[PDB]
Amino acid sequence: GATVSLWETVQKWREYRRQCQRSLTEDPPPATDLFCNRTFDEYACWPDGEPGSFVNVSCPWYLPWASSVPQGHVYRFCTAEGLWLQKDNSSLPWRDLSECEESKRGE
Amino acid sequence: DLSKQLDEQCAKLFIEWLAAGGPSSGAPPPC
């Protein structure tokens, strides 16, 4: 009634994965040699990146609080070496999730 | 209030798990 519910959230995530893995395999290759490759990291759908730039995508629409973050973006940085950035002492690549997080009481 | 407040809590727990890497994280799925 008030909650989106675990079932509806996970079900909405499955559809976001379904649309993502569709695009990932049917979207035409970039044909520009060097670029960061498209991916689905469990949280978001990333496209092919342009080297030496920041790549952004909307907050994933399956989020419970998606309505509360509609101008939000999640970010990656595609290096000149055609590789998604990965910082000192890490395995999961650099990502700014900030604009997409929840935030507590007020209005 | 308790059953409907635990499912909104599970969805925060699920998004957090996804944020960590989902299956790839090594942490078990929340609920």
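Chain A is numbered as in Swiss-Prot; shown residues: 27-133, in order.
Cβ atoms here come from the backbone N, Cα and C positions, even for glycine.
Here is what Swiss-Prot says about this protein:
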- A:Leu32 to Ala: No effect on stimulation of cAMP accumulation and on GLP-1 binding (MUTAGEN)
- A:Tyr69 to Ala: Abolishes stimulation of cAMP accumulation in response to GLP-1 (MUTAGEN)
- A:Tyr88 to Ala: Abolishes stimulation of cAMP accumulation in response to GLP-1 (MUTAGEN)
- A:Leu89 to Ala: Abolishes stimulation of cAMP accumulation in response to GLP-1 (MUTAGEN)
- A:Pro90 to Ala: Strongly decreased stimulation of cAMP accumulation in response to GLP-1 (MUTAGEN)
- A:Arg121 to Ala: Strongly decreased stimulation of cAMP accumulation in response to GLP-1 (MUTAGEN)
- A:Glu127 to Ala: No effect on stimulation of cAMP accumulation in response to GLP-1 (MUTAGEN)
- A:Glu128 to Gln: No effect on stimulation of cAMP accumulation in response to GLP-1 (MUTAGEN)
- A:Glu128 to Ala: Slightly decreases stimulation of cAMP accumulation in response to GLP-1 (MUTAGEN)
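Among the mutagenesis positions A:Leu32, A:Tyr69, A:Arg121, the ones whose Cα sits within 10 Å of the Cα of A:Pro90 (mutagenesis position) are A:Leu32.
Rounded to a whole number, the C-alpha distance linking A:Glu128 (mutagenesis position) with A:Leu32 (mutagenesis position) is 16 angstrom. In sequence order there is nothing to list: of A:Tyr88, A:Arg121, A:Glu127, none of the mutagenesis positions comes within a CB distance under 8 A of chain B. Separation of the C-alpha atoms of A:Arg121 (mutagenesis position) and A:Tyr88 (mutagenesis position): 18 Å, rounded to the nearest whole number. According to DSSP, A:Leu32 (mutagenesis position) sits within a helical segment. Distance from the CA of A:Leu89 (mutagenesis position) to the CA of A:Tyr69 (mutagenesis position) is 10 Å.
Around A:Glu127 (mutagenesis position), the same-chain residues six or more apart in sequence whose CB sits under 8 Å from its CB are A:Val95, listed in sequence order.
Residue density at A:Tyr69 (mutagenesis position): 23 other Cβ atoms are found within 10 A of its Cβ, drawing on all protein chains shown. Taking only the Cα positions, the spacing between A:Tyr88 (mutagenesis position) and A:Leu32 (mutagenesis position) is 11 angstrom.
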